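In what follows, a structure is listed as structure tokens, so that the remarks can point back to it.
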Amino acid sequence: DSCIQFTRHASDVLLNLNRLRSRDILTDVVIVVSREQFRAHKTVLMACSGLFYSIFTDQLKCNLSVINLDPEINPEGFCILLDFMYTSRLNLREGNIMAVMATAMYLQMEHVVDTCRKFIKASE
Amino acid sequence: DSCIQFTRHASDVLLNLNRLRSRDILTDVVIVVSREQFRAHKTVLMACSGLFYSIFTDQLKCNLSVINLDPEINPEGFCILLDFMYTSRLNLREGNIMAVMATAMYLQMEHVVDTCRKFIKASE
Amino acid sequence: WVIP
Amino acid sequence: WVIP
Ligand SMILES: O=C1Cc2cc(Nc3ncnc(Cl)c3Cl)ccc2N1
Ligand SMILES: O=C1Cc2cc(Nc3ncnc(Cl)c3Cl)ccc2N1
Ligand SMILES: [Cl-]
Ligand SMILES: [Cl-]
């Protein structure tokens, strides 16, 4: 086509989706990770995670308002990944890298899994 | 903070939101523009438009499944702007620029209004 | 704005 | 990935 493109548009959209999440606006699901609860937008979770994409395209699970993750999932690792989904920024630290990588593998977030593998390999 | 950032994350999220729109997955509103109907995600519309942001933060309008736009709004101009919201690409042409600019002013999409003004000024 |  |  002969379209023009606004370079900052995708980043501006994601910033506004994170503002809606922070104010709990039009969030339609709560993700339960052991004792912890995280409110989010189903569409953003699907857009970021192969696991959520599979869950919310399922004809019965698409209608659930609560999703319980596997008990082995660490709430902090989930929180870090949820923040990444809505911002593009990953808070990866020596103290959380193992939990973040395991959560990213479970959530099927291949680019996160890739950077965790590389950061671990460099420390070996 | 000490975060790392994935450069293509925002663009990848927007691409997946457009894929969900094309397959009509988790769309929660229909925008009526005279005889034409457009299905979309309320969160994406709010993230792109000052008008939709105001509409869907309203305590009664947030729950509507159908929104009717002003009869002066051109369906093609709306279609072009909806495509822009989900892709960052604007199909701006001599034959549609006036309808696109008027629709962008109504929808409160200031960056689109700005490029339309500049493209019109250059042709004068 | 750019030519993509 | 980059340092933002
Ligand atoms: O590593 C990742 C990140 C990811 C996201 C999604 N999401 C979607 N993919 C295709 N079309 C659609 Cl419509 C969506 Cl929402 C699926 C798989 C994976 N894997
Ligand atoms: O030209 C534009 C594009 C636009 C988008 C929005 N959206 C939001 N703004 C602030 N926080 C939130 Cl939560 C959203 Cl969704 C509001 C005004 C405008 N004007
Ligand atoms: Cl990822
Ligand atoms: Cl805009």
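Following Swiss-Prot, chain B shows residues 6-129, kept in their order.
Determined via X-ray crystallography, 1.9 Å.
Cβ coordinates are placed from backbone N, Cα and C, and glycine is handled just like the others.
Sequence-distant neighbours of B:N21 (mutagenesis position) (same chain, six or more apart, CB under 8 Å from its CB) are absent. Under mutagenesis, Swiss-Prot gives B:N21 to K with this note: Abolishes interaction with NCOR2 and HDAC2, no effect on interaction with CTBP1 and transcriptional autoinhibition; when associated with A-116 and 376-Q--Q-379.
Summarising the annotation, Swiss-Prot assigns domain 'BTB' to B:32-99.
Cβ-based neighbour count (10 Å, all protein chains) for B:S59 (mutagenesis position) stands at 12. B:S59 to A appears in Swiss-Prot as a published mutagenesis result, with the remark: Abolished ubiquitination by the SCF(FBXL17) complex.
Around B:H116 (mutagenesis position), taking its Cβ as the centre, 16 other Cβ atoms fall within 10 Å, counting all chains. According to Swiss-Prot, the mutagenesis experiment B:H116 to A carries this note: Abolishes interaction with NCOR2 and HDAC2, no effect on interaction with CTBP1 and transcriptional autoinhibition; when associated with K-21 and 376-Q--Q-379.
Taken in sequence order, the mutagenesis positions B:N21, B:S59, B:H116 that lie near ligand 1, meaning a CB under 6 Å from one of its atoms, are B:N21.
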